[PDB]
Amino acid sequence: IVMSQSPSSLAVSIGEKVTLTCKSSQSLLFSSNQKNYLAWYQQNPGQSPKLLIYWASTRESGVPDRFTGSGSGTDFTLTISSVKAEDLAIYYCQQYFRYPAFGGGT
Amino acid sequence: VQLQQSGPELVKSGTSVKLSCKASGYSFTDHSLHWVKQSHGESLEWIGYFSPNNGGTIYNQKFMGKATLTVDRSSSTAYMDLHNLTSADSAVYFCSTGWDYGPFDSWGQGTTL
Amino acid sequence: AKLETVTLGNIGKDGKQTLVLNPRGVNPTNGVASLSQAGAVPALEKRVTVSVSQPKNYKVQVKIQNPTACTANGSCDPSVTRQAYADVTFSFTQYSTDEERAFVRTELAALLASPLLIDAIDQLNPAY
Amino acid sequence: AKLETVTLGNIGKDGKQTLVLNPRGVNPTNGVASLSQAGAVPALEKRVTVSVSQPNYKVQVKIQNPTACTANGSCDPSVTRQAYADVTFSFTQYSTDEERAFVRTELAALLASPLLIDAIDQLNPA
């Protein structure tokens, strides 16, 4: 599996409804019931990253409501609801069934 | 559940190395301890894990030669060695934990090479 | 409906675990299909059984059985301490169209995630 | 928790229906909590009864869906046929919360699997 994500850099400063797009090269409906297997991680330049969304549509406990995502068969997106002073830095994406594989940038 | 320990190992040449990850607060009964590597720059890529219920020796391709994941269950610690160090030893090697097939929950700080 | 490996996702209290379970054939005596998890020990694995009967009405029965293992002193092979069960039995009649049966199945499926049941099952507090 | 109005969304064959149901008291004889849809006719009402026992804890959920039909030469419709459903959990005394939650989620997720949506809708053995 290869996870090709939107180009490395963006250009949004403040308040803008900016969306992050991810595209896979294989179907991610591994689960028998229709549940996607993506997870979105954001890594600050200093320390280890944190988990934000799993199943591509379920938020993780202790995460603000800005981060929301929608999932299709292989064309997923992450729609942050406006950006504050510190919501920057790399936003990694990952499929996590069998052999995991990251990919992408800011 | 938290996991930590590292050590800024600065040894040179391809002799050997011993990185460790003292995980606490959880048992290896179902969980898997991944060993994702971040390299330097962009896209950290997975390096293997240790799952007692899935074999515990699943290694990523193109990393089979220089990886060895051995886990001691007595003190609940996981450590790995890299046999040859020529240019693979670049930057941080994170230590990860999670469910059997679930996402990566919490990562401790990584060693710096 | 040929038997095949079933990978249930989003299972667990936190909605993070997932389990793969594979078939183990059908019993010729009563036609009860069986599936189970590859737990490396036949006595300590979670199992599911499904069986639909024939008429004067149809009856679908699903059983879930999972044990909890323990390592008691004085022995080396872990035994079975406690055992959790689950039973389901639909009793549709002959003249029931598929829409009604699907409605029953869907309301049962979504009733096990409503705030009433996820509380009355986790903490065993009766509804009052 | 006390009984309250329960709404279910994405219900049906295509997941385009919504079922709202409200409590109808608690029977003191055997401690079953009832719920039903506001169908405007007491006989033709989808109902759900949930009851937990006290010791081997046992949890029983019973679902009844009757179907109506226009009676020939009469005005009041009668229950032609009823669809039943039953669920029986049998957790023991020492079972923790995680095991019971796992069983409940297993039954809730497996019931929407491709195997069960064919075993129940199409009535064909696995």
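Per Swiss-Prot, chain C residues shown: 2-56, 61-133, in order.
Every residue, even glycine, has its Cβ placed from backbone N, Cα and C.
Around the Cβ of C:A34 (variant position), the same chain contributes C:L4, C:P24, C:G26, C:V27, C:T50, C:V51, C:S52, each under 8 angstroms and 6 or more positions distant in sequence. Here Swiss-Prot notes a natural variant, C:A34 to S, with the remark: In strain: Qbeta_3_FR.
A sphere of 10 angstroms centred on the C-beta of C:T76 (variant position) encloses 10 other C-beta atoms. Swiss-Prot lists C:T76 to A among its natural variants, and the accompanying note reads: In strain: QB_1 and Qbeta_1_FR.
In the deposited coordinates, C:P56 and C:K61 are the last and first modelled residues around 4 missing ones; Cα to Cα they measure 5 Å.
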